[PDB]
Amino acid sequence: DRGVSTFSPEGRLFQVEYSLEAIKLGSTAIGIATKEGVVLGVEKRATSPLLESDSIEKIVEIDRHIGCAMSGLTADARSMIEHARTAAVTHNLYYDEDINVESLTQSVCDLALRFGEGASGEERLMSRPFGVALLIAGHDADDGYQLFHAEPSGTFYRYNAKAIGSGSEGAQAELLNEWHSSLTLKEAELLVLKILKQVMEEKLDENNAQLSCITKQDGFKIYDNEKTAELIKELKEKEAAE
Amino acid sequence: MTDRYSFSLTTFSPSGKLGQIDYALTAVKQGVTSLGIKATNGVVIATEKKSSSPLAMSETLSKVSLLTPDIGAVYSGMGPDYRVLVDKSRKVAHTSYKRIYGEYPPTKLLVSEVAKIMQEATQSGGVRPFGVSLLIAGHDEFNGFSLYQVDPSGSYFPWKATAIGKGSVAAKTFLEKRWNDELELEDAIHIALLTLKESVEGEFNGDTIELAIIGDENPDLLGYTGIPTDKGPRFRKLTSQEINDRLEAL
Amino acid sequence: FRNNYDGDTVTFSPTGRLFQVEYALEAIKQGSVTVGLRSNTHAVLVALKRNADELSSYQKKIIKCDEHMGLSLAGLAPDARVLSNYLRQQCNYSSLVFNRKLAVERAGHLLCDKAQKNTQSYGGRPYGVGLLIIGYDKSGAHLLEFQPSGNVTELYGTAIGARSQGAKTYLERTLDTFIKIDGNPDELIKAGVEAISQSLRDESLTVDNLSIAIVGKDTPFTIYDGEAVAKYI
Amino acid sequence: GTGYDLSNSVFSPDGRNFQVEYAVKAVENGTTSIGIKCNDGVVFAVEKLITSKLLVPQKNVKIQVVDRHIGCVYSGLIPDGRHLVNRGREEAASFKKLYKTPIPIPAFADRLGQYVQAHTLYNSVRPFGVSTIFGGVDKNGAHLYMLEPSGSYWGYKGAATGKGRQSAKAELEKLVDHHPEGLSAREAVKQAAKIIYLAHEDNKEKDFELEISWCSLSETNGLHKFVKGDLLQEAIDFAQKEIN
Amino acid sequence: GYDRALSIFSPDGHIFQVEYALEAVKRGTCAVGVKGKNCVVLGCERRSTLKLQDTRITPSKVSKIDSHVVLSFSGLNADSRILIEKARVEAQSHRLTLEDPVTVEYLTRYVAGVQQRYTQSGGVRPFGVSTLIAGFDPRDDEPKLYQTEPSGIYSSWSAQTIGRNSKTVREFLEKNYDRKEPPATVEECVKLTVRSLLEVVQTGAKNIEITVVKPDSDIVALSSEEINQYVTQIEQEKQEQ
Amino acid sequence: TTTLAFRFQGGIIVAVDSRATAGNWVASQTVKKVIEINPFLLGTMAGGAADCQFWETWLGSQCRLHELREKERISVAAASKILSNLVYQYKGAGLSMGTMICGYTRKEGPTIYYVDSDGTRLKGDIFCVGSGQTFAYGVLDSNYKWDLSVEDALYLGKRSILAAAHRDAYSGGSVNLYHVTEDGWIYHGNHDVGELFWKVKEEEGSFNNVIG
Amino acid sequence: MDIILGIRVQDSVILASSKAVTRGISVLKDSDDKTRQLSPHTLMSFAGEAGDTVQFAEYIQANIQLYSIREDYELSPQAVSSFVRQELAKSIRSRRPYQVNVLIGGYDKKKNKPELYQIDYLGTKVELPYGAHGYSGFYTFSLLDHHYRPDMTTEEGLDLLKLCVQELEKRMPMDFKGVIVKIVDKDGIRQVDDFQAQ
Amino acid sequence: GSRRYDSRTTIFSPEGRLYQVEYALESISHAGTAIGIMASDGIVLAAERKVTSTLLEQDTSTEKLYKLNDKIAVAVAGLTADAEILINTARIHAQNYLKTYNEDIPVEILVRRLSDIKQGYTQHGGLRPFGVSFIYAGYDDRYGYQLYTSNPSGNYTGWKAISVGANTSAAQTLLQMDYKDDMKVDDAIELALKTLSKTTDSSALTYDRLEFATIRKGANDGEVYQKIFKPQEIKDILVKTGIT
């Protein structure tokens, strides 16, 4: 056949590119950073009415100051989260301080290219790249609120706002026009809820969508259904207002 | 470097055949004929010394080998594969038996060890099956005399008499005619020679035929005296002269 | 043809080529442009940072390896992180064990050999990134060009990445001029920005888009980004 | 059938190892390099194509030393060459450590020989893409060698490889005929500079840089050294003069 | 030694070995689980390709992982044994270090992790198995029902089914199960379960086994009669119309 | 060192001295022998300074990892066992620690676990650990009642460490008090023996030997 | 050492284990239960090295429970004791041996007979009417050699133990703080909460 | 590289089936038929020796019935050599159990262990599976007489009557037709022979082409007894049942 770490004639790694395709089929995830915190929202996308939607965990805590949202082959994200939690906790044990959001992200990305059938560079024992992309949001003293996009390629970009998953091309366009350096946390929330509603096949409600944020004051928190329900109602009203 | 061939080279095909084993058997088929006949007081195994050149010294090449003082082996197929198998068999008789019980292994168990080695070359990664079929003759106190055939698959079966290789079909048919449960060792040696003649094209004499038997103990081949319970090996290769003497009475 | 000989790095084509290595080299060409040039007192790195969206950042392309050495990358970023990290360790070993700053020429040999190993063995892949190494050691200012093929070369100046050819011809022309910009860093940098802009086409180097790094006689390798490069646009 | 050339250690129906043969192509596509055995030493010279004015002159050295008495130069994939020299160095260090005496050229040749031949034994590795010319002085004389990607090597009176190996070999043969008594280190250095110049016609398109090194019992005391300054120019001129 | 990447991405972004692993599940006998208000019921169908088995000894489909949790599945039987053993071991280990038995989600998260791992490790193919894990967390009375699949994905369900014809039986449950009023009884819960299986088992008193799990390690399997009795009352609900 | 922890009607009282030694050398009088694992978990230290500090800080990181993983506060039983099992892995290597893991959880209520480097792990209502343990036991045991008021309990614990600081050459410095309820621990100050002794003597009329 | 006693009567096996846990100069606990239930009808008591003791008991308990779940069956007392003996026998030749002695009391529901197994840390196992580990045996073996009878009832067994505990509380140098008594019979394992004055 | 020659013995087909297992099963279907029948007072194991000759030594032969324990035996259908590898490890597992618990190993534990070994060759290692199917006949004090069957996939099940190898379809239909819960060892012996007799691809069913074994609890004793019938014994039971 062909190696799992082969280059295409265009200078790309087949497995990484194909990996990205799987991430396109994933549920939508959106993150927006503001000088008041970062909001992370995701499309639950249950596959049957009998599935208890609240058992769908696509937004997880890395540490009190770092949150994470995923999209794509979500089962592939567990070891990444575990690695992140361990890196964050470990850093605090070694340095008596919080791990910087960028450093945490860089650590997660170091796992990315560690795949192959015997690549001469160390001991990359992992048969394939991850099939999931991550949105890592958090806060630290040196660079404030931040949002990063970590891909299976190992590269991570910082965004003021970003969308990943099936409705990303569409949602990214929206975020382009809606985002501005002075958004409030509340505006960001409604904005995430709004765009998710546009790309989601299902009618967005507090059961097939979930919000969360990270603030320097209270850290990473996942909004309970009741809290989001009201934010949804408040959005419907502002939309109908004009 | 490093053998990276950790997968099997013999696998099942849609029909259920194990190709490599089948092919190994085909190699055995092209091999020089060899046979074994069991008598009431012994066993004889023989084959043709198909010299690959008149300049070669056929004596420096033995197709019939001693595994233990009471067990011998002969084959058909790839000579080199046989040679290493003999080395491994001689050693497994020690490591897996003599060094544990202080006595050589009974024929059936040593055959069982050899068969195991061959079965592994059928499943282990990076190897091909052995291209040979062996005929192992021997004697042990509680089982008496016995003759076994071991094929490339690792399968083995006990025989009263049989032949493998080139003209095995014809040779087996001929043996079924002359064999009976009352044959004495000399009788089997005689029938063995007759059967082997049908398979030999050119010269047929003590220098072109290799034959050995498992019979009475040979105290004269022990190498020492003073221990009553040690009477000598039962395995004995016939000499070129001993073969010719029996050919005149052919 | 090719398709039958480009499956892995352990295969030669009928003409003696290594397609996997060549495909890796292609990742560089697809990479954003970066330039390097040196005089006799300094060495400068100028790189064009590329961004995904207008909502994303412009990925860094300059990595400091030691107080006297650093490099610029073009191609797979992760592979640059790996190689620069190996370089950081080699520089470190030299100081800790021999209390000696690693010679840029030696750093180049070490990189060449590290890349060469991923081009003769099965299972691995060549690195997919090009690097420009600058440094000031016991023999002055230096500039090296590293290619995934394992080939490393010492030059007065050069450029890699997309449209790098522009900047490169410019330097090959400006040679006699900048090679003498001794004792004046700002001039060497400007001469670098001018070389790099010779590869523009899409846009123009902005503040959060330009990245410069310098090292020299009495200048530890330092990186300038944003407002720090404003005075050069 | 076909496909006998897709895996390294495979014998083709005619008993060849096509991958080694393709390795050779990579060698013939490389810069030209030579070696000349003199009456008490050996000289090494190589063509260094000037890709552009940007290449700092005299800086990208190609000839490599092993231990203190051996020189190595090669044509083909440069990284593969360095790889082989690193091995040679470990190999020489090991020999000296156990036997005390620095490694004899013949002994050294086989160390490189076996290592290179080893890379034609498995499909998990690729053959070396370089032919290497190396040698030096030892307990009993000077020795010159050339090692092919197949691991094949022999002692030589003169040797060349690379793009202009034919021109070089032609020149080397003349020298061999017109000097049965033996050339001298001083002479060999010039003669080497000439051959590199002549053999540069098969690449006359790009400008080049000359590089010479030598190891002579009398001229360098048996230590490998590079030819620099005055002795270098004097050889460059001797060539430039006979190139017309 | 063997570490070939068997589960890899294809151009469309699929991992065929995991996908084909699911096909092995679709081929397996059907399994269903429905949670009552005070219990969870697990039902499985029994093939009939060959009938002359010794029911006493032939390995059953519902397996106890610990005294308060059970696991059923659809797919390769041989593979399921591997997952069950690892689950049982993790259950004892958890009691040993945490001094408390595993919650149903924890045990599910563990099995799922093992499955995921076999989808991106060299030299191994994914498990051709999907599981339903049910029980009650220590000192809790709220019923639990989870489902895992080859990919390593898991989630909880009010009721779910896996295996051949699970499509049919899921439809049944989707239009027969009300989250507003879950089977308030062990009886009506077992009935809703049998009804769902009948939609596909096609009359099989001996082809349908059921296990009832209540709080505090109260687990029991119904006998042929007990089940056969439910079938009987069920076929009448139909005829009485 | 002297450390104690006891359960009573109002929860748990934890008291420790703050002296560090290097033989007969007083290395410090201001060391913290109590670690706050989290809002409802405390750990006490006795034995090797480094071993205790290092492994109990590590324990904290392990408890935090549990909470991220299980989305639930770790139990006192499981926290104490992490440490107990770690230490047991090192049995024979020379680790030296006498520890108490004290906390609250809806599931367990006020809980105290004694854990030492021998691998011993014990749940109990009262424990005194360290070179001065017996001195603390003397005072604490003869005035303890399950029905002590939070005020009285806090004082007994404080008075017990004081007893130990007085009689044990290897105990002293100051007293650090803590109270544990289902709302977590509450720090109750650092009391220097330099002043606490004389105050207690006068107000209580005890320590009748010493001349004042 | 700690007091670990066991006596097998007519239809049950009774285990008595001291409650004290002492370190150096202090009795740290006086309500310690030196026992672990391996299965509904098998109980194990233990004494020995400070940390090894419980670690071993719990490790054995974990394995038996695993077997029970896997096989949905309860191993016989004889089977469990053989498993325990092998573990100890391996341990004695390992890097750091488990320094634990145990008594295994079980009721074999298949044979309908109680069984008492005494096993030291070397993996030395023996089946007995009554057994003890430590110094206890030095006063209880002859006491029981005199007062013990095969056909005794569970109640007679308890009175027999009481006689043992009294002898120990009289002649033993240490204050072991009484014992916790447990009965293992056809109905399982139950603890006699009233021995502090039976 | 090597990847080129890897068959990938452990992958799923697009339909979710395991190629090698399916093909190994196909192999088994051409093996001599083996039958197992469980009665109230015992179990019967019978097998047809595939291929025989006048010269084959039947007195010293055994290609289908093996003793694993004193209470457990198996009938083989497939590659004899493969079977022997598994049989030996099964024998060891039984002794490890006995040494650990001082009790003979329960029939199912042993069958499950063997089935697990087979399952492995199915999920990792890159090796071909064993081309073998077993019929286990054993007895333990928890389930009494038991009959199990395992094949290349590592799956196993219990039966009252079962067959493996060639013509199992025909054999099963015949068995499912005359089997009765209250049968008796002797009834079973006869049922087994009749079934083989009607499924054989041979002219007649002679003794030299059979292997027979029974596991009974000899009333006059109280223990379990395994009996691998000897040539003569088979010839006898063959005439009695009316097959002569």
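In chain F, numbers come from Swiss-Prot; the residues present are 76-287, in order.
Each residue, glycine too, has its Cβ placed from N, Cα and C.
Per Swiss-Prot, active site, nucleophile is recorded for F:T76. Taken from Swiss-Prot, the feature bortezomib binding site covers F:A124. A mutagenesis experiment is reported in Swiss-Prot for this position, F:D126 to N, and the note states: In DOA3-1; decrease in activity.
Feature map: annotations from Swiss-Prot on the structure.
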residue : record                   : Cβ neighbours (10 Å)
F:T76   : active site, nucleophile : 27
F:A124  : bortezomib binding site  : 19
F:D126  : mutagenesis position     : 18
Task: Distance from the residue listed as 'active site, nucleophile' back to F:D126 (mutagenesis position), taken between C-alpha atoms, in Å - done: 14
TODO: Check the residue listed as 'bortezomib binding site' against DSSP and tell me helix, strand or coil, would you?
DONE: helix
Open item on the list: Cα-Cα, whole number of Å: F:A124 (bortezomib binding site) versus F:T76 (active site, nucleophile)?
Closed with: 10
